[PDB]
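Notes for the one structure printed next.
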Amino acid sequence: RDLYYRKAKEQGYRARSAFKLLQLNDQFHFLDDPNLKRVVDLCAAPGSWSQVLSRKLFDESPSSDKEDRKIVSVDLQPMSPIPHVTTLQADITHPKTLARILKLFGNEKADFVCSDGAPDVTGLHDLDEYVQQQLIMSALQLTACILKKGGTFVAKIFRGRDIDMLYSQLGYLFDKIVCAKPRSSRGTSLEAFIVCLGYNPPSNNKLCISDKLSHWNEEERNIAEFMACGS
Amino acid sequence: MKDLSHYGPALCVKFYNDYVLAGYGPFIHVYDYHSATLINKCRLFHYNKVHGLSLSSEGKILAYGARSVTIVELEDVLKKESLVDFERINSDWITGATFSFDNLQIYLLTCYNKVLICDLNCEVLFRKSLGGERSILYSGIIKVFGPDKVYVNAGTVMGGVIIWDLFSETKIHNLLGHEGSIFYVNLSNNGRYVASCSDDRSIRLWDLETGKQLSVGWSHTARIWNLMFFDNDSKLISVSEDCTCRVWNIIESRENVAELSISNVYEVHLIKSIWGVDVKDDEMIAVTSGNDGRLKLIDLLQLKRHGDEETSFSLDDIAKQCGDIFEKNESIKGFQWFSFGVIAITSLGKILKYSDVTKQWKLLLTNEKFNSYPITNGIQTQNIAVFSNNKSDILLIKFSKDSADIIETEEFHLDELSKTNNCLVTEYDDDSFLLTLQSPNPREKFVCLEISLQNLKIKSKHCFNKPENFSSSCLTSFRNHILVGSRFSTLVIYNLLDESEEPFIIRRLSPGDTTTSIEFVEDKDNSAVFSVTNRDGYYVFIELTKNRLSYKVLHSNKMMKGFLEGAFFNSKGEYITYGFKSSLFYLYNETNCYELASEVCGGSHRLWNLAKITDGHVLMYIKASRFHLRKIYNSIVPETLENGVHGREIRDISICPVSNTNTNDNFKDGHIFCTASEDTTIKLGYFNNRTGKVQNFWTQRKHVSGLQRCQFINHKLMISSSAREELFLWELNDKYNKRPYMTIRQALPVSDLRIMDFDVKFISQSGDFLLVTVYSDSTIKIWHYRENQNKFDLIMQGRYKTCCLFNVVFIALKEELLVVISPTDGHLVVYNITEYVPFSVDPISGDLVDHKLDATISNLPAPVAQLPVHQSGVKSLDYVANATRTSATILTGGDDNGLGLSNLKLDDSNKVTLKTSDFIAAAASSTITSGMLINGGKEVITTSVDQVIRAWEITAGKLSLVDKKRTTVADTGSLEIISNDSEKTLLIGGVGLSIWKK
Ligand SMILES: C[S@@+](CC[C@H](N)C(=O)[O-])C[C@H]1O[C@@H](n2cnc3c(N)ncnc32)[C@H](O)[C@@H]1O
């Protein structure tokens, strides 16, 4: 309804949220790397972060760094196609969805996996926060594999009462865990982004990551580092 | 710190043998619902809200919420403050919980559609689950039909309803058809039916035997959060984000198994959602629990309980009883309710009587004079009908109590009036009433007659000159004066003792046109208070003082919607209003903001009348060539068990400061305060100092968008701001006995962009003050508010840069007036405006002195100090100056969850230096939203979105955390503190309101 909804239509972005990933990369600069090659956008519908990924990695990059670059965006809902993006309609938990993502890279792990997914809030904060943690956990188990060791993982969070549990559940797996609002993130939203830098060592209807991170963690809370993002 | 009261999201309610048990934040509230008495509040969980509860026959309570579950004894909940030691935490979110059939185990449904069979210590005995891939649930219930027949009814996020048999772990049905996630599932008691609801806004009735969809109901206008069968599975009740409770009929036939049919719609909670519902089948009463913290009791038989609520008669029905006496095109044109029933008059002057006892109509008499556009009035309590016409004729008739015999009659004609277009009546004293008659000729008189209640004879006639723009619309009498409501929001007061005296004329009380009611409220000393309503929705409370008269407006407000036709106070002191919203008549409790009753009248609703009767009201109206009688009975139970507060975020809170003025003794045990919400309203209420119990007075609706700030700037002035540069100065009056009053004194000039914050400095004695506002576009404006001309003069404007400015504060040190802002870059920026404004600063307590110069718009000077403090936006800003007003310590809470403490100092040469004294980088887990200095700057209370309230101490410019405590108030975003005489009272706002003591 605001500024960014307006400038999203002016720039041909499918949603205002496109500026959250841009205003994010105005530092961390994880999309300004020439060596950056393979990215996965999880829960991408309707695809504005995948547009940003497309524009940064192809429209705005010398032909010299466009080789073997591959963008895969996944959602259970079907997405309108995006230039230079392979859109998969799959479940981030399902079988081959890691196998099929496996194949569209040269069995290479991704440099960077992002997710801007969130269900519509109900107004029940404890439910909304829990459901958001669910999405992050299930997203985390694909990122557990496909992510290149030492590669960044970005996700939208509900920065509420139990966020500090997520931070230390997430301590086992990253070098530097950061938390950021951008500035296109509405003041009236509990929104923030967990910008996980330097993928560190992972591990080695049944048991899932949410219950095995609940297994080890349990009932402990830590405070992640904070970082503003835009200019 | 100790928690005292809480008003906020109440997720569930249960009827239990004359009790209502309500999940209320992390507590259970037990009410005796016939008397609406709160028996006890017992905290069940440390921080989680109670999402669900159920009772065994033997008084055990099973309660769950998020990952918490507990089993607790009703007898303990009745008498103990807290039972949090019995709380257990499950590893997964708990979607539902039921006792086993014999109440020896409990069954816990997790969000992943696994059932944990536990013992009554909540320890798992074993687990049941289906085969296949996981399901994530947004809802579900376990329905116990018999010892071994337990159905798990799971509402998945993908929009299927999975019904499976618990002990055999066998799928019974996969009910598909919904379009969104399933937010509630329930089963009829007789095992015939499933009901589900989604965010597709539909309710679906399913055949539990065949698994077939039987009916789809579309009525709710937003997401549906809860539903259940009641009345022996013949009806369904649902409750929604749209704030309505809807009752449906299950209509069973042979040719279609059953279908849902909408029956009743009740609007019962504040914006927005309703979470809990339960029905007491015996009394046909429902209870609903809302995001607003309201618990509402609903008479499900409002239209049927006593059997005479609704009646209608066409002219043919009436003719069947009076005979074929009506002429072509003759219809009922007026009517009054008396003890015996209705007196009505036709367009041809036939006067008819309807007996409430016998249900019969009869012709009483014909007066051909009143076939010329008759008007009907009455004194209901004295059984006197008043008929007028457009030819200056009047007919008065008095009726016996039960008999309805004509016992007095009088008729007369007023030669002073050519044509007559309006007749009003009002009570005068024990022996007489008043009647006014007006004509459209500007030179003719406004005529007021004093008429005997005993024999309807004229005791005195008064003739007044009409002011220029005057058409009388309502009438009330007070002592020896008449207050005459008029068009254009005008009120004309005449003196019955001196018809040559110049009338007292109150012009333009509101933006509206027709004045619809004037009602005496209360008097004190030499002043009387009146409620004055306007058809266009505005109501004003005026104070009339005998010094010659003078007047002041004590209260102004606008109804949310529709025409406002009258208002009165009930015996509880609550302001009750009535009017129309397009075709719908409403009766509305404006003090506590809920509708009492509603009725579909004739769209145009040209002819209607409302009368008070013992145990309610009668509404009379003509709709579609029918005369309708609607009896509106007082509810068989209280309307609410809690009135509730806002149902959206509370962005600011302000307590009216203690004063030396004469605040009324009724308020002595507590404090008047305001809450300002994203629902765009300001609510003015009171809380008791000992109990933290909250009472509502008023919901002010001027603001168009969500509130940002409200602050009592002294004992009687309050400023609020929202967006669209809405900034309003309000004046509060707390001199009367039962309630405060508040009215707008002035709005700030407007240049879209928001007023993010403001601060004020008073000009010594004056009651004038300086105002600084900061905006989303980084602009800064300084204003002079002057009382006598009641206007804001712009005396300075400037800009910081282009980013948003979140907070601003005036700081007076020595002889300098400083402005401190906190832009979104995280800096503290100081301006010294002294040289550029026509005001001077007194060296101690920092008082402004007016130089009385002409208004020039100065430009804002360049900053004298710029200190980076936080790495992002600053959400909270506070300061305290030292005893010599040579320095101030500035406290900042950041969106970076850091807490900053800075020092602002002037040296001997008045040079400003701003240096940082301490910074706690991890002061909270999330955004710090409030940070206030208390105890002369020695302590700090902070609020943050992590729902942890923190108490701090400052020693040598250094902060240390000294206490912390969780609150249920989610999205914790506002804080207000008042000292008692030091012990403190904390008001904690977000989604909900909590009151604490420190
Ligand atoms: C807030 S939207 C994402 C916005 C998007 N990243 C953008 O910036 O334009 C949430 C998305 O999460 C997706 N989602 C939820 N659960 C999923 C799952 N299990 N597998 C794949 N996608 C899922 C939904 O389909 C929905 O499109």
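Note that chain A carries Swiss-Prot numbering, so the residues on display, from first to last, are 9-212, 233-259.
Looks like X-ray crystallography, 2.3 Å, at least that's what the header says.
Even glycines carry a Cβ here, placed using N, Cα and C.
Cβ-based neighbour count (10 Å, all protein chains) for A:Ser25 (S-adenosyl-L-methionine binding site) stands at 22. Sequence annotations record features per position, and here Swiss-Prot assigns S-adenosyl-L-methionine binding site to A:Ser25, A:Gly55, A:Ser56, A:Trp57, A:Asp83, A:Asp99, A:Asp124.
Under DSSP, A:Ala26 (mutagenesis position) is assigned to a helix (H, G or I) in the three-state scheme. If you draw a 10 Å sphere around the CB of A:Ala26 (mutagenesis position), it holds 25 other CB atoms from the protein chains shown. Swiss-Prot documents A:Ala26 to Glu as a published mutagenesis change and attaches the note Decreases methylation of cytidine in tRNA(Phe).
As a published mutagenesis entry, A:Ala26 to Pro appears in Swiss-Prot alongside the note: Methylation of cytidine in tRNA(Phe) appears normal.
In sequence order, A:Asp124, A:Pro190, A:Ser192, A:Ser193, A:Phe201 are the residues near A:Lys28 (mutagenesis position), counting only same-chain partners six or more apart with C-beta under 8 A. Experimental mutagenesis is annotated in Swiss-Prot for A:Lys28 to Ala, with the remark: Decreases cell population growth.
Here the residue is the original one, but Swiss-Prot notes a mutagenesis experiment at this spot, A:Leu32 to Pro: Severely decreases methylation of guanosine in tRNA(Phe). Methylation of cytidine in tRNA(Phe) appears normal. For A:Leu32 (mutagenesis position), the same-chain residues 6+ apart in sequence whose C-beta sits under 8 angstroms from its C-beta are A:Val162, A:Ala188, A:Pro190, A:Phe201, A:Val203, A:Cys257, A:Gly258. DSSP assigns A:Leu32 (mutagenesis position) to a helical segment in the three-state reduction.
As annotated by Swiss-Prot, active site, proton acceptor applies to A:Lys164, with the evidence given as sequence analysis. In the three-state DSSP classification, A:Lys164 (active site, proton acceptor) falls within a strand.
Annotation: residues between A:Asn212 and A:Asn233 (20 in total) lack coordinates; Cα distance 21 Å. The binding-site residues listed here are A:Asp83, A:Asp99, A:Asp124; among them, A:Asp124 has the most other Cβ atoms within 10 Å of its own Cβ. Across A:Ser25, A:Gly55, A:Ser56, A:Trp57, A:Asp83, A:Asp99, A:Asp124, which the record gives as binding S-adenosyl-L-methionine, the greatest C-alpha separation is 22 Å.
Among the recorded positions listed (A:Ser25, A:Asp83, A:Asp99, A:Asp124, A:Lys164), A:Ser25, A:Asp83, A:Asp99, A:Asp124 have a CB atom closer than 6 Å to some atom of ligand 1, in sequence order.
Spacing of A:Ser56 (S-adenosyl-L-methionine binding site) relative to A:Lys164 (active site, proton acceptor) is 14 Å (Cα to Cα, whole number). Here A:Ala26 (mutagenesis position) is compared against the recorded positions A:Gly55, A:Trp57, A:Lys164, and the shortest C-alpha distance is to A:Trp57. If you measure from the Cα atom of A:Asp83 (S-adenosyl-L-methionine binding site) to that of A:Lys164 (active site, proton acceptor), you get 15 Å. Each residue contributes its Cα atom, and for A:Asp99 (S-adenosyl-L-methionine binding site) and A:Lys164 (active site, proton acceptor) these two points are 18 Å apart.
Annotation for A:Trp57 (S-adenosyl-L-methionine binding site): spatial neighbours A:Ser25, A:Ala26, A:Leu29, A:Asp49, A:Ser81, A:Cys122, A:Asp124, criterion Cβ-Cβ under 8 Å with sequence separation of six or more.
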